[PDB]
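S.K.: Encoded as structure tokens, here's the structure I'll be asking about.
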Amino acid sequence: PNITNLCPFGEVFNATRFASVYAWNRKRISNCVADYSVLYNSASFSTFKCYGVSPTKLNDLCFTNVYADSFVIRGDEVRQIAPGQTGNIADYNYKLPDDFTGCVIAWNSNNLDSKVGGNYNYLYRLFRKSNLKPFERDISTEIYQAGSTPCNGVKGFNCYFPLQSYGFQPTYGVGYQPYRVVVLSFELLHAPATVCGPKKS
Amino acid sequence: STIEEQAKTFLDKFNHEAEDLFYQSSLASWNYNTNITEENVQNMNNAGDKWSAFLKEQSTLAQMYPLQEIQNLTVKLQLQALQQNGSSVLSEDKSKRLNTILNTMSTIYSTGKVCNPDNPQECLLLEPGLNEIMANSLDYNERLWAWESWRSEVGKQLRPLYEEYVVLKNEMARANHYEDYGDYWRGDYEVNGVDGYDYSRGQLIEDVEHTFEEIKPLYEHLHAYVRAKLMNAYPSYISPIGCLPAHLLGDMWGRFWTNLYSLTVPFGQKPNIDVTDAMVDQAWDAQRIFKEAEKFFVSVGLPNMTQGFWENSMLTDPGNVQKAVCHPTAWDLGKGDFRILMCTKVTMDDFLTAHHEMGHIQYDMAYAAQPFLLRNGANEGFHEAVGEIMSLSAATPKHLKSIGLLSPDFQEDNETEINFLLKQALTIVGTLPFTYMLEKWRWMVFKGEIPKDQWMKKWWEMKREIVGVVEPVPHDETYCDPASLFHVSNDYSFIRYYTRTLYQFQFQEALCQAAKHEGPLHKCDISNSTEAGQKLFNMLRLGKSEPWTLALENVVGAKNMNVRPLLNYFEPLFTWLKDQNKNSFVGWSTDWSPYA
Ligand SMILES: *[C@@H]1O[C@H](CO)[C@@H](O)[C@H](O)[C@H]1NC(C)=O
Ligand SMILES: *[C@@H]1O[C@H](CO)[C@@H](O)[C@H](O)[C@H]1NC(C)=O
Ligand SMILES: *[C@@H]1O[C@H](CO)[C@@H](O)[C@H](O)[C@H]1NC(C)=O
Ligand SMILES: *[C@@H]1O[C@H](CO)[C@@H](O)[C@H](O)[C@H]1NC(C)=O
Ligand SMILES: *[C@@H]1O[C@H](CO)[C@@H](O)[C@H](O)[C@H]1NC(C)=O
Ligand SMILES: *[C@@H]1O[C@H](CO)[C@@H](O)[C@H](O)[C@H]1NC(C)=O
Ligand SMILES: *[C@@H]1O[C@H](CO)[C@@H](O)[C@H](O)[C@H]1NC(C)=O
């Protein structure tokens, strides 16, 4: 029939500011029509790697909920946003499950997220005692204890601060330039699936 | 938990914050160099002070991790690099005195202005006022005046300063568990802890003497030929049996002999390989020069330049309104930012310099995957040697014919190869005894073998013995004749040029054997050869993570610096010089026979 109430993909992709990789934003998308061909046919994305589903049948299938996680990482750290990978981002900042169904979309944002003095507003968790579970968020700012001595809240010897900034400057290499990453997670649950694609007339 | 994991986390935090601070400092230095303005000087000084204070604090914090409880070689290498005191082990008064002495030597060398007595209304600085006179004049007393007046002013200013300098640097070095400052400089080649590939600080002097003993016949024949030609140029001053007069070598100090190519050319009637007019006729921009260099590096299989390289480099002189340093410099600013600062003209020299500096950039790009404190050459010789091999390969007539800059009907006979090899010998072979003699003299000064009242009596004795160059008039101990040169007056190691020269031809033989070149070594071109680039990039990707002996094993298959590739490179010229020196006398006499 006549279709209205599109899913809010404009408030995820065209957001004026993105979150850091550690405090990554999660938006739950429900009870609307999700047109995925608008995203797939865009020329503005550098990575559109879909895991567990193909992009051509996304516009056909129907899902219970869509999770849109948004953050900013480096150019060389986009490869770690994948199932089964390793690195600071996967181990300490944002972990994807091995049984992940969804798409990882990344694009260069050197125009927006880099300033000539250095943009220190984007941070990443550099240390933690254990690796993250999938879809876990750690926003704690407690001093990492690398040694036997207690930190006692002061960043002294062997005690460092967990979150470190990426001083994004426009003159950086393509592996150090900021990349905005949106990860869409598609799950089907026993509830009635309501995020369906548009149906042709 | 364990000390090693603690050191690894400390290195990770170090790396992360260091990379950012080094970037800020390098960008400030770039903005000073492309824009000489006082606020850029202030920003450079602020960034440099922050970088130095951060290195002091991390050196103070790295020492708390003892070395013997760490088994991983790379972690131990980074911790060894970080844990050096430097001048921090010295007292604050003496450290301030040493810094003041270094700065005032820099100002004396940079702002040294000398002109003729009784005509003092205007004077000429060293660059380019005295450089052009030394490189182009044919007058004996004019060159003698310039040489003696510049060593009078500069040496009589710098002699007490250097006497304080040697004592302070020896005090710092013995405070850093070295024998002298010469041992501190030789510690760059020290490899410890690797089975078989260990290299000692004491092995460096023995290897340098052992290689120079094989250098010596080729240099003796070249010296005899240059002596005969300078006797033709200056009829009565030069003796057939004696050393060369010091002020006639084409440069201020005798560092290079490349300004004597006009006087000492074998076959003037034959043409040169100058391609300047050919680029002017085809209207080659400096952008085209760097694009041809990039085409050379992609032909061998190395990665091409980033977009940020073309956006952010200054490859042309900006203009009259904006001032910039004219010296060509390759900048690894950090965070994947690679730039070249060169005021490129349309000449062969600037084209070869573009190849040389892009070789520096390729070397910097290759070890970008390494941790920050391991992002260097394996020693100080490799970093310059990998640029000089590109300068070797690009200068060949096959490369010029391949890129269209030389006529395809250019006749490559033996005479042009002889005079090309002689030009390369005046540049390359002639600097070797001067470099070796200067470093051996500085090592003997730091070791205390030479007392302060006998510095110059030994020095000229060394120059007659090694370089075969005699002083015009005797100098007493009020002179400081070594410190008129840039590197010695500004606290720089000088053995990097000797090691660079030998590593250059070792790398050239290894890559030409990889490229299956079937002719003479100087006729060899490494373009279009993927395997030569792969053999190069295997060493290039290591950086400072591996010992320089193991890197040299990776390229040439030898564990030590070798002299045979250089002698193989100059073998046509060596046979030609042996033929031309039948009537004349090879070797020199240390007596005062030419002039004293
Ligand atoms: C985001 O912005 C681009 C460029 O302005 C636009 O083409 C696109 O339609 C916008 N929305 C989405 C969902 O990408
Ligand atoms: C160089 O510095 C001057 C100083 O005011 C400035 O006006 C100019 O824009 C600078 N040049 C560049 C290329 O930034
Ligand atoms: C040394 O540490 C690095 C990480 O810093 C690791 O990749 C490497 O495998 C280690 N080497 C050894 C021999 O343990
Ligand atoms: C650096 O100096 C301190 C004291 O000045 C000393 O304890 C330390 O051992 C020195 N480091 C090295 C590597 O010698
Ligand atoms: C470098 O080479 C790659 C692959 O050949 C090419 O896509 C890229 O555009 C080149 N870089 C530049 C700056 O031309
Ligand atoms: C060059 O070759 C010719 C013929 O082989 C020979 O007569 C001449 O002497 C050679 N010249 C030199 C400098 O080797
Ligand atoms: C090297 O490769 C380029 C591109 O294929 C080619 O134009 C050039 O002629 C080659 N060099 C030689 C010596 O043939």
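Residue numbering in chain A adheres to Swiss-Prot, whereby the residues present occupy positions 330-530 in order.
Determination method: electron microscopy, 2.8 Å.
Note: Cβ is positioned from N, Cα and C throughout, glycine not excepted.
Here the residue is the original one, but Swiss-Prot notes a mutagenesis experiment at this spot, A:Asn343 to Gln: Reduced viral infectivity. A:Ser371 to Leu appears in Swiss-Prot as a natural variant; the accompanying note says: In strain: Omicron/BA.1. For the natural variant A:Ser375 to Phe, Swiss-Prot gives this note: In strain: Omicron/BA.1, Omicron/BA.2, Omicron/BA.2.12.1, Omicron/BA.2.75, Omicron/BA.4, Omicron/BA.5, Omicron/BQ.1.1, Omicron/XBB.1.5, Omicron/EG.5.1. The structure shown keeps the original residue. Recorded in Swiss-Prot as a natural variant, A:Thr376 to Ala carries the remark: In strain: Omicron/BA.2, Omicron/BA.2.12.1, Omicron/BA.4, Omicron/BA.5, Omicron/BQ.1.1, Omicron/XBB.1.5, Omicron/EG.5.1. Swiss-Prot lists A:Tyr453 to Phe among its mutagenesis entries, and the accompanying note reads: Decreased HLA binding to NF9 epitope. Increased binding affinity to human ACE2. Natural variation at this site is recorded by Swiss-Prot as A:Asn460 to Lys, annotated: In strain: Omicron/BA.2.75, Omicron/BQ.1.1, Omicron/XBB.1.5, Omicron/EG.5.1. Listed in Swiss-Prot is the natural variant A:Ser477 to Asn, annotated as follows: In strain: 20A.EU2, Iota/B.1.526, Omicron/BA.1, Omicron/BA.2, Omicron/BA.2.12.1, Omicron/BA.2.75, Omicron/BA.4, Omicron/BA.5, Omicron/BQ.1.1, Omicron/XBB.1.5, Omicron/EG.5.1. For A:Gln493 to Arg, Swiss-Prot lists a natural variant annotated as follows: In strain: Omicron/BA.1, Omicron/BA.2, Omicron/BA.2.12.1. Natural sequence variation is annotated in Swiss-Prot for A:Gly496 to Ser, with the remark: In strain: Omicron/BA.1.
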S.K.: Want to know which variant positions, from A:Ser371, A:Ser375, A:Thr376, A:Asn460, A:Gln493, are within 10 Å of A:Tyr453 (mutagenesis position) at Cα; which are they?
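M.R.: Within 10 Å of A:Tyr453 (mutagenesis position): A:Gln493.
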S.K.: Using a Cβ cut-off of under 8 Å to chain B, which of the recorded positions A:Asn343, A:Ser371, A:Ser375, A:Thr376, A:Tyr453, A:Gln493 qualify?
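M.R.: In terms of proximity to chain B, the recorded positions that count are A:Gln493, given in sequence order.
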S.K.: I'd like to confirm something. Which of the recorded positions, A:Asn343, A:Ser375, A:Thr376, A:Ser477, A:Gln493, has a Cα closest to the Cα of A:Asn460 (variant position)?
M.R.: A:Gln493
S.K.: Quick check for the class: what is the C-alpha distance, in angstrom and rounded, between A:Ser371 (variant position) and A:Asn343 (mutagenesis position)?
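M.R.: Computed Cα spacing between A:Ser371 (variant position) and A:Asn343 (mutagenesis position) is 13 Å.
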S.K.: Less than 6 Å between Cβ and the nearest atom of ligand 1 is the rule; apply it to the recorded positions A:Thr376, A:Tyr453, A:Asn460, A:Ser477, A:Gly496.
M.R.: none
S.K.: For A:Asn343 (mutagenesis position), identify the closest of the variant positions A:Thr376, A:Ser477, A:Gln493, judging by Cα separation.
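M.R.: Going through A:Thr376, A:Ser477, A:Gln493 one by one, the Cα closest to that of A:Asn343 (mutagenesis position) is A:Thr376.
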S.K.: A 10 Å Cβ contact count, applied to the variant positions A:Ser371, A:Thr376, A:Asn460, A:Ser477, A:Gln493: which residue has the minimum?
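M.R.: Each of the variant positions A:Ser371, A:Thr376, A:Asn460, A:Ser477, A:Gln493 was scored; lowest Cβ tally within 10 Å is A:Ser477.
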S.K.: Return the residue, from the listed recorded positions A:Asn343, A:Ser375, with the maximum count of other C-beta atoms within 10 angstroms of its C-beta.
M.R.: A:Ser375
S.K.: Nearest of the variant positions to A:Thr376 (variant position) by CA-CA distance, picking from A:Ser477, A:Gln493, A:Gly496?
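M.R.: For A:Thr376 (variant position), the closest Cα among A:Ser477, A:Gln493, A:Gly496 is found at A:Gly496.
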